[PDB]
Amino acid sequence: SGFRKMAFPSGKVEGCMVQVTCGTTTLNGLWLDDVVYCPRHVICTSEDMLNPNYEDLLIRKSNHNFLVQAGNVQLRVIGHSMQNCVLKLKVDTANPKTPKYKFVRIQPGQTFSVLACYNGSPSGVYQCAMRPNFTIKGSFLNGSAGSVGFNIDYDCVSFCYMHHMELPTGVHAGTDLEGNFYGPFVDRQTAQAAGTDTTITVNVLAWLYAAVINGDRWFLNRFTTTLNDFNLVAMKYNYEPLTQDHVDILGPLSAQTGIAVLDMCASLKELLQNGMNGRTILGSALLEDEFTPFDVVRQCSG
Amino acid sequence: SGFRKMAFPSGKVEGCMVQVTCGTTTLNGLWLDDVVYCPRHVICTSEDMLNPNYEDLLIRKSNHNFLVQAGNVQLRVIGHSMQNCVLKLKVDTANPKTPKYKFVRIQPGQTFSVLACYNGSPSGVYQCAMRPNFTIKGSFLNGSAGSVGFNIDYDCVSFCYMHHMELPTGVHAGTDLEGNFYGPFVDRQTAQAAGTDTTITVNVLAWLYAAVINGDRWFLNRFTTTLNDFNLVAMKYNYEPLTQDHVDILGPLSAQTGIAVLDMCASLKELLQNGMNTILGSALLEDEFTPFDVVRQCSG
Amino acid sequence: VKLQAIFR
Amino acid sequence: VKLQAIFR
């Protein structure tokens, strides 16, 4: 029993975290096989980063300008290339601790574990969620670039995020392991602002189902409504439009509790009109939308 | 910037988790050097759980009755002994992935990372705090016994918790790595219940400092007061008594923010009657963050 | 009150 | 917008 924000065991990722230094700039790198992945603004300096041209800064660098350090071993760079907003540094030594891995691009709402690293050394791990405005509410300091987000299915570590920069509002933005950013953001210190963030609907509904398993059911009711009328009140508090694919993935959780998905949408509706009135749900006084239906079944069920 | 409940990297702990099986009962085991640590109710059965005689059940057991499986290698047990509520299985091969480690017993309020494992394989990691009623609000299923709680300072893995059982309210209870339980709990299926939970005070105060550090300032109020004023609101709202060694620990958090420890203490009272009138995404005072967790995350 | 080991 | 690498 119990429901907690659970992160994947970061062991397989700690064996791939290295530090990459270019001049005086330094961040974290991902050492998979004989290739190291890291953000491309490590070749920048403190003076050429407002309007940086990245394709020449690579041509103005050679392999010996990149210093990759795996703990005490200094890895010799035998090749370099740029793919979108990340750098690929081919080293002479393949990582002996390389697990089975893929590179995936997640959709907004999906979650992943973030291993925060500094100077190539891991510091902490925590669960994050791809917000619909293509940001994440993480905890990053200076030098946290290169920290990766991942999901582990059995022994396969699906890498899906790499940290780069921090928005002026406190949130963070990054790219996938192919360099493609998440959102309309670019790796330069120009005036950027994230769009207005919405609320992940399936995540609250799955979070509500996790509470029913743990005893919390004071928010349940008898009301049954329609998807559009629930959406006609979802888009009112502009909760993200709930689809029929969304009602489909909530099925396994709806069958375990016997509560139809449409019945929980009515329990969600009345929660936005009256609030909590001094009551908590799973120890939180607010609707948590950082929990994927898969995250609930993984924790509540076997 | 940003403040999140983040756990220690479990990599060094994942290298010490094995599976312990005695007959048909199985749980998780901690393989450090040539010694495996695990709860002692693995020697029980589905019928020896109401009134178990662990000392007698162990006498009926030999070294071959303990089956330790470390991934692909099945470790041969060549020694066994019982210390309080844990078992010590001495194996022939020392664990090559053993990190620097010590065994400590934490105080109520201190935090630690829990590596949930099942059949010796890690499942998930999350930060937990020793509740004042000597329980933890975790997420454990059947087969989670043997999961350990730890803190990492450099290369030293301070083992401080081992999971054992779950209480009827959903909370969990365990022992230190010496077998001694946390509270008045026993490894019997008898009707047990934990005391009424209070609130860790030094932890909500450190969380209050993390707010003004990372942005949230809409709740700040305007009062300065002294130490006795803090007790005028502590006992009624079930808030743990403050000590004088504490305000030294909240020292660095108070000097960095310009608001003295007792200067922040004045904001507590008005917050408890009407509330906040979100704060880091939470509408309640979070007591699951120690001042050490704030300094490590906010100003480090 | 459940001792959270797998009993078969 | 701050690029979260250590610049020296």
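Just so it is clear, chain A uses Swiss-Prot numbers, and the residues here are 3264-3565, in order.
Quick check of the header: X-ray crystallography, 2.9 Å.
Including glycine, each Cβ sits where the backbone N, Cα and C put it.
Residues near A:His3304 (active site, for 3CL-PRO activity) in space but far in sequence (CB under 8 A, at least 6 apart, same chain), listed by position: A:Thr3288, A:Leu3290, A:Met3312, A:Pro3315, A:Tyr3317, A:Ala3408, A:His3427, A:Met3428, A:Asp3450. Marked as active site, for 3CL-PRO activity by Swiss-Prot on the basis of sequence analysis: A:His3304.
The natural variant A:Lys3353 to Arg is recorded by Swiss-Prot, whose note states: In strain: Beta/B.1.351. The DSSP secondary structure for A:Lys3353 (variant position) is strand.
With a cut-off of 8 Å between CB atoms and residues at least 6 apart in sequence, the same chain places A:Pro3371, A:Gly3372, A:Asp3460, A:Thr3461, A:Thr3462, A:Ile3463, A:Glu3503 near A:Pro3395 (variant position), listed in sequence order. For the recorded site, A:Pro3395 (variant position), the DSSP three-state label reads coil. Variant annotation in Swiss-Prot: A:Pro3395 to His, described as In strain: Omicron/BA.1, Omicron/BA.2, Omicron/BA.2.12.1, Omicron/BA.2.75, Omicron/BA.4, Omicron/BA.5, Omicron/BQ.1.1, Omicron/XBB.1.5, Omicron/EG.5.1; the structure shown retains the original residue.
Quoted from Swiss-Prot, the note on natural variant A:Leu3468 to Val is: In strain: Zeta/P.2. The number of other Cβ atoms within 10 Å of the Cβ belonging to A:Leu3468 (variant position), over all protein chains shown, comes to 28.
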In the chain carrying A:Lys3353 (variant position), residues 6 or more apart in sequence that have Cβ under 8 angstroms from it: A:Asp3297, A:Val3298, A:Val3299, A:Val3340, A:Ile3341, A:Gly3342, A:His3343, A:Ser3344
Chain D, Cβ under 8 Å: which of the recorded positions A:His3304, A:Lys3353, A:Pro3395, A:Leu3468 qualify: A:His3304
Three-state secondary structure, which DSSP defines for A:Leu3468 (variant position): helix
Residues from the recorded positions A:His3304, A:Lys3353, A:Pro3395, A:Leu3468 that lie close to chain C, Cβ under 8 Å, in sequence order: none
